[PDB]
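Report on one structure; see the data block that follows.
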Amino acid sequence: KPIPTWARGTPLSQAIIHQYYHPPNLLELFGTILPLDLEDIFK
Amino acid sequence: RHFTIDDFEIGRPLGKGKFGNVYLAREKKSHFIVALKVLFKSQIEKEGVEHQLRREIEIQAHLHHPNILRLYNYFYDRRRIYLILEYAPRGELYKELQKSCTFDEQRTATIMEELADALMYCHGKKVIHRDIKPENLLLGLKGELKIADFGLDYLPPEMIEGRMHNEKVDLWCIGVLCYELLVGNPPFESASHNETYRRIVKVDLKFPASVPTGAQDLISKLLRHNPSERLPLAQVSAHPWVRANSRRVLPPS
Ligand SMILES: Cc1cc(Nc2cc(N3CCN(C)CC3)nc(Sc3ccc(NC(=O)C4CC4)cc3)n2)[nH]n1
């Protein structure tokens, strides 16, 4: 599989450092982890 | 709130199959880099671990610590369960131990301080055990430890939800890790299982010249047959050796 520029080599590395120094609000970006609904999943 | 596979971009696979179906991804809207792990319901149904997972997710749900790999959220389709997880840029510890062969005092002591705080945190949040085998340990950007943990009528719920490990099992595993980091192999390794078991139960611990006195003391205090005699977490992070050699970095967490 060809590997996107962003995911390879250097541009990955920069994306990581920025992200490391800019910890965003995780409640916003992802939300509230809901209880796993075992039945509405395996049936 | 809601999520689908359609709002991530895959970068590359990570496991090489070793850790299942795991992928470097970023969320399309934010360009935030996560690690995405795909779980097949057929593999779960099979092994009958649906209640572990349910419960595991509830555990991770409220586990915010810079030395615990973070679960951001999850989602599912007709056949798969996807976990949106924190991406640890330096990957697996056990590979970095190979590149290194062994770890110096500072690296190893730092890792003992990070473990001790991660696990103490966990107790304070009613999570009494976590799996620490070197397979489960990842490295942050600045080298920081990241513990990554997934895997009849008379059975109580704790057995069904997988939550059966004792608090003092980890203290032992801490000893084993410390030794393996400094020596480059575990303390009771052998040609055979029979021999290894005999060595483990007899705690036949032998320190080579490459283990500094201070480590011998810590390790000897953790690796005790009797679990009540094992050195508490609070005393592991307060150990003189650990405290003198630990140069621990923290992220803006
Ligand atoms: C889940 C996860 C994985 C990562 N990061 C990485 C990073 C990585 N790298 C490959 C080697 N170079 C040096 C770049 C870093 N290699 C792996 S290989 C790997 C894959 C999976 C796991 N562990 C799991 O998937 C556990 C959570 C279920 C450990 C190592 N995982 N962050 N988060």
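Residues displayed in chain B correspond, in order, to Swiss-Prot positions 70-220, 237-338.
Determination method: X-ray crystallography, 2.8 Å.
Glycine too: its Cβ is placed from the backbone N, Cα and C atoms.
Quick look at what Swiss-Prot lists:
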{"type": "ACT_SITE", "residues": "B:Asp200", "note": "active site, proton acceptor"}
{"type": "BINDING", "residues": "B:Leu83, B:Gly84, B:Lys85, B:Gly86, B:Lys87, B:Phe88, B:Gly89, B:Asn90, B:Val91, B:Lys106", "note": "ATP binding site"}
{"type": "MUTAGEN", "residues": "B:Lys106 to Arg", "note": "Leads to loss of kinase activity and severely impairs mitotic progression"}
{"type": "MUTAGEN", "residues": "B:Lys215 to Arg", "note": "Abolished acetylation by KAT5, leading to impaired chromosome segregation"}
{"type": "MUTAGEN", "residues": "B:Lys215 to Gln", "note": "Mimics acetylation, promoting accurate chromosome segregation"}
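Structural mapping of features recorded in Swiss-Prot.
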residue	record	DSSP (3 states)
B:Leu83	ATP binding site	coil
B:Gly89	ATP binding site	strand
B:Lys106	mutagenesis position	strand
B:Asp200	active site, proton acceptor	coil
B:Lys215	mutagenesis position	strand
Worksheet item: Between the recorded positions B:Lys106, B:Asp200, B:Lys215, which lies closest to B:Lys85 (ATP binding site), Cα to Cα?
Response: B:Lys106
Discussion item. As a check: which entries in B:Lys87, B:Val91, B:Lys215, the recorded positions, place their Cβ less than 6 Å from an atom of ligand 1?
Written reply: B:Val91
Discussion item. To see if you understand the setup: which same-chain residues, six or more apart in sequence, place their Cβ under 8 Å from that of B:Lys87 (ATP binding site)?
Written reply: none
Practice prompt. Run through the Cβ atoms and count how many others sit within 10 Å of the one on B:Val91 (ATP binding site).
Written response: 19
Worksheet item: Any idea what the Cα distance is from B:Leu83 (ATP binding site) over to B:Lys106 (mutagenesis position), rounded to a whole Å?
Response: 10
Worksheet item: Between B:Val91 (ATP binding site) and B:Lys106 (mutagenesis position), what is the CA-CA distance rounded to a whole number of Å?
Response: 4
Worksheet entry | Rounded distance in angstrom between the Cα atoms of B:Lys106 (mutagenesis position) and B:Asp200 (active site, proton acceptor) | 18
Worksheet entry | Between B:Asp200 (active site, proton acceptor) and B:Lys215 (mutagenesis position), the C-alpha gap once rounded to whole angstrom | 12
Discussion item. To see if you understand the setup: which same-chain residues, six or more apart in sequence, place their Cβ under 8 Å from that of B:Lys215 (mutagenesis position)?
Written reply: B:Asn136, B:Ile137, B:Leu138, B:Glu155, B:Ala157, B:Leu206, B:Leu207, B:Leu208, B:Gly209
Worksheet, complete the sentence: Given the ATP site B:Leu83, B:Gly84, B:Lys85, B:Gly86, B:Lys87, B:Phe88, B:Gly89, B:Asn90, B:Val91, B:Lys106, its other Cβ neighbours within 8 Å of the Cβ centroid, in chain order, are B:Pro82
